[PDB]
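The block underneath contains the structure these notes are about, expressed in structure tokens.
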Amino acid sequence: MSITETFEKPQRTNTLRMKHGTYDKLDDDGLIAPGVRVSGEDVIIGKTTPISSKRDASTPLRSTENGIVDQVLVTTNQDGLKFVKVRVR
Amino acid sequence: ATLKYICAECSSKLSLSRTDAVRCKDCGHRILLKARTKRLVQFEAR
Amino acid sequence: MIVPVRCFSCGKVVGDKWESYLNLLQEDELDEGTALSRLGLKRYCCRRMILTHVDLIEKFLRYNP
Amino acid sequence: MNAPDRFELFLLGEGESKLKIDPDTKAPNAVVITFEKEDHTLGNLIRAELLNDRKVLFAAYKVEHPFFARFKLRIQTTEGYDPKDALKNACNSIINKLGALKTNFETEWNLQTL
Amino acid sequence: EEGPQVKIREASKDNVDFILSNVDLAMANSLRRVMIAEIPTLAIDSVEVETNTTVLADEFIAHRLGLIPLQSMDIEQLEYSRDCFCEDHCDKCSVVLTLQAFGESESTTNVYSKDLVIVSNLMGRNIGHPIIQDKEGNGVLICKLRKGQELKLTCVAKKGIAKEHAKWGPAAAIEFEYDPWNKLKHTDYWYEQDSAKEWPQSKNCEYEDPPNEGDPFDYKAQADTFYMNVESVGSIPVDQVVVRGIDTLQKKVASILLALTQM
Ligand SMILES: [Zn+2]
Ligand SMILES: [Zn+2]
Ligand SMILES: [Zn+2]
């Protein structure tokens, strides 16, 4: 109830819960754009969870993998769910 | 002319803000790809 | 996926012959063995390069966008 | 990921010198030169040349590990003949020889038709 | 007219069969290795990608571009980027080409190495020029575009050598042989009944005298005369590989002489 999650570049604010992984490669919509090269634990996706203000939920590039974003996809599942699938190559 | 998204069927350089769920113009395909990147990538020819 | 440019083992440029090759076959109705030799592909390393190639880029193209 | 840069095979790094000459201890009038950024091309070639000099008592080379583009060359000479000089001679010879070869080949090439 | 001497059997834009005599197996061998890996050549070593709607990935395309042979006769005067004082590259240590291709027709648009466009000042020296030995003149097929697919690229070619990457290879494949008859005995043939009947014969045999039934083994004979044939990818003239190759190996040994000097 009145509690959702968002896809935007998180920025501390009372919680601070974030990790080493850079967020600089993140666009304001929390998704890297295809052409961009990634590595280490760079943040592929940025996500938020205002638990009963801003605890960082977000997927970092798996520690020992390093390629280039190939394509990003933004859809929805039955329950108007904002769906995301990032493909690194 | 700047965009942020693209449909996988009509390839219309869409892009919209919040409260627009997911859709294209006439192409109600709820998919959308994230265009490309402007900073261009450099490649090792090796 | 496209004719390798250059044969793995020695590097004889083998990227400029796909088409020539596929032509010496179709219209000139030659056996693969004779076609190859005429494209100047004498060593088997170079031969296996063209003979064995599968031009998938052709079915890759067939998808609309 | 744990692979060195290809250019490390031929380009000398920092503080490295093409040659390092340490005096051999086991035998007298013997030396061990260390060639950096050089493989068998130069290695096996010079041991060959060095072995025409009847004042060269011992001459061989080895690349202790294929990961490192480098090799050692040991040279023993008769008393009164500096091994360094032994190396200088072989090198000259290796050149004069390639001098003639480059010349003769171009010549021959100029008589060819096609 | 001195030590190493040559006898050429065949010659052309791509091949040169010759006989090297009055040379140690060593030199014959090094000279060979040098050709295969230590002769400067120009090759695309950097690729910037503007647009790629092709069905191939960027690094895939890029790998092929680096593979496309390019003129390299005047490389001996182009510089190694790593030695040029510029910030990155310039007309003094590179050659920039551009490849723009767009799927126009609906008949499948082919992209060739002849669509490469040199945009830097070649400063009047013959270098950087997609090499082409095709019948229809399309030096290597780079990629294929469908209906309306794009491909915008800028390539920077640099002076390189095989050792760094096989692409800087201008030698294709060398034919080597010596002692066509096993006179020297550097090999113990594997037979099943008759070695001499099971193992074919080399055309080099024809150029040397058989062994004669009852002659004792010539323990003093060494390896003289080598029957080679140097192929050439084009980037450099056949006759050139041999020469420059001899040059390089020559300069190498030279550097050791200088080294002992500075020492
Ligand atoms: Zn649409
Ligand atoms: Zn081959
Ligand atoms: Zn420069």
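Using Swiss-Prot numbers, chain E covers 3-265, in order.
Determined by X-ray crystallography, 3.1 Å, according to the entry header.
Here the Cβ of each residue, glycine as well, is placed from N, Cα and C on the backbone.
The following features are taken from Swiss-Prot:
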- E:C86, E:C88, E:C92, E:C95: Zn(2+) binding site (BINDING)
- E:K9 to E: Transcript termination readthrough (MUTAGEN)
- E:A30 to D: In mutant RPB3-1 (VARIANT)
Can you grab the distance from E:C92 (Zn(2+) binding site) over to E:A30 (variant position)? Cα atoms, rounded to a whole Å. 38
List the other residues in this chain whose Cβ sits within 8 Å of the Cβ centroid of the Zn(2+) site residues E:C86, E:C88, E:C92, E:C95, in sequence order. E:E81, E:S83, E:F87, E:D90, E:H91, E:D93, E:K94, E:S96
Which ones, of the recorded positions E:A30, E:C86, E:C95, are Cβ-proximal to chain D (under 8 Å)? none
Sorry to bug you, but what's the C-alpha spacing from E:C88 (Zn(2+) binding site) to E:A30 (variant position), rounded to the closest Å? 39
Could you check which of the recorded positions E:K9, E:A30, E:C95 have their CB within less than 6 A of ligand 3? E:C95
Cβ contacts of E:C86 (Zn(2+) binding site) (under 8 Å, same chain, 6 or more positions away): E:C92, E:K94, E:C95
Taking the Cβ of E:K9 (mutagenesis position) as the centre, count every other Cβ atom within 10 Å, in any protein chain shown. 15
At the Cα level, what's the spacing in Å between E:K9 (mutagenesis position) and E:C88 (Zn(2+) binding site), rounded? 45
Where among the binding-site residues E:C88, E:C92 do you find the Cβ with the fewest other Cβ atoms within 10 Å? E:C88
Reading the DSSP string in three states, the entry for E:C88 (Zn(2+) binding site) is coil
Let me know how many other Cβ atoms fall within 10 Å of the Cβ of E:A30 (variant position). 20
Once DSSP output is merged into helix, strand and coil, E:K9 (mutagenesis position) belongs to strand
E:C95 (Zn(2+) binding site) -> DSSP, reduced to three states, gives coil
